[PDB]
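One structure below.
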Amino acid sequence: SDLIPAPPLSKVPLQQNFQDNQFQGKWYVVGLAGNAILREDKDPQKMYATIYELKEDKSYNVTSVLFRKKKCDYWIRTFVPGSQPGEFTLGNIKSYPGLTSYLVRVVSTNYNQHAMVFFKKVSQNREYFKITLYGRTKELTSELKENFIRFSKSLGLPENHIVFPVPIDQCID
Ligand SMILES: O=C(NCCCN(CCCCN(CCCNC(=O)c1cccc(=O)n1O)C(=O)c1cccc(=O)n1O)C(=O)c1cccc(=O)n1O)c1cccc(=O)n1O
Ligand SMILES: [Cf+3]
Ligand SMILES: [Cl-]
């Protein structure tokens, strides 16, 4: 395989004065961009949700809920606070096969409507990155959608690497 290079981290803003308590709760994935994200026209990606629960020790318990093969499935993982507020690493990284590196950075949010989060991982020696556009509801304005496209492009991703998952009612509500 070939891949679009991960951008340098200096091109990825960090949300100023991140407020971990305010960010918890359910977020819908209304946009998704990445070097392994690809528009499939015939089978469009379904919207999923991700729930952030802040723990006693200030890490997040993060649960994603998906509608796959007629059932809800739940992927749980831990985000451990990193170097600056709003950055995380993945907890228990040794329990993920082939995984050597994993970084999360909250790029911006207003907490009660929208967020943009950056992810970078190295698995089987390949460097993957993605940007997620989170919304407290399933719809978001054209202005936010365009802004996200603009941001995705600034990290080297073309239009065919950007997807807006289709809203669904099953599992995620
Ligand atoms: O390239 C990225 N993402 C787009 C492809 C997602 N996908 C297509 C859909 C898969 C369905 N699932 C996965 C849900 C279950 N979990 C996993 O099987 C998993 C295993 C090992 C490590 C890990 O971390 N996970 O999640 C999501 O829709 C889903 C929902 C919520 C959070 C989340 O993360 N995912 O993936 C891939 O499987 C894939 C294909 C090829 C390369 C690759 O890296 N991945 O992940 C990426 C770049 C940088 C950081 C990062 O976390 N990701 O995912
Ligand atoms: Cf992933
Ligand atoms: Cl996610």
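Residue numbering for chain A follows Swiss-Prot; the residues present correspond to positions 25-197, in that order.
Structure method, as recorded: X-ray crystallography, 2.7 Å.
Including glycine, each Cβ sits where the backbone N, Cα and C put it.
Marked as carboxymycobactin binding site by Swiss-Prot: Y72, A73, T74, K145, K154, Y158. Cβ neighbours within 10 Å of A73 (carboxymycobactin binding site), excluding its own Cβ and spanning all shown chains: 20. Mapped onto three states, the DSSP output places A73 (carboxymycobactin binding site) in strand.
Residues or ranges marked as enterobactin binding site in Swiss-Prot (evidence: a large-scale study or a structure entry): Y126, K154. According to its DSSP assignment, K154 (mutagenesis position) is in a strand.
As a published mutagenesis entry, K145 to A appears in Swiss-Prot alongside the note: Strongly reduced affinity for catecholate-type ferric siderophores; when associated with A-154. Secondary structure at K145 (mutagenesis position), as computed by DSSP, is strand. Note: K145 (mutagenesis position) has non-local neighbours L114, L123, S125, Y126, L127, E151, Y152, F153, i.e. same-chain residues 6+ apart with C-beta under 8 A of its own C-beta.
Remark: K154 (mutagenesis position) has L56, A57, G58, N59, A60, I61, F142, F143 as non-local neighbours, by Cβ distance under 8 Å and separation of at least 6 in sequence. Quoted from Swiss-Prot for the published mutagenesis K154 to A: Strongly reduced affinity for catecholate-type ferric siderophores; when associated with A-145.
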Under a three-state reading of DSSP, tell me whether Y126 (enterobactin binding site) is helix, strand or coil.
strand
The record names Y72, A73, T74, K145, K154, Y158 as the residues that bind carboxymycobactin; what is their largest Cα to Cα distance in Å?
20
From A73, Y126, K145, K154, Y158, which recorded positions have a C-beta atom under 6 Å away from some atom of ligand 1?
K145, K154
Under 8 Å by Cβ from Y158 (carboxymycobactin binding site), counting only residues of that chain that are 6 or more apart:
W51, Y52, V53, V54, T74, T133, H138, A139, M140, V141
Can you count the other CB atoms that lie within 10 A of the CB of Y126 (enterobactin binding site)?
20
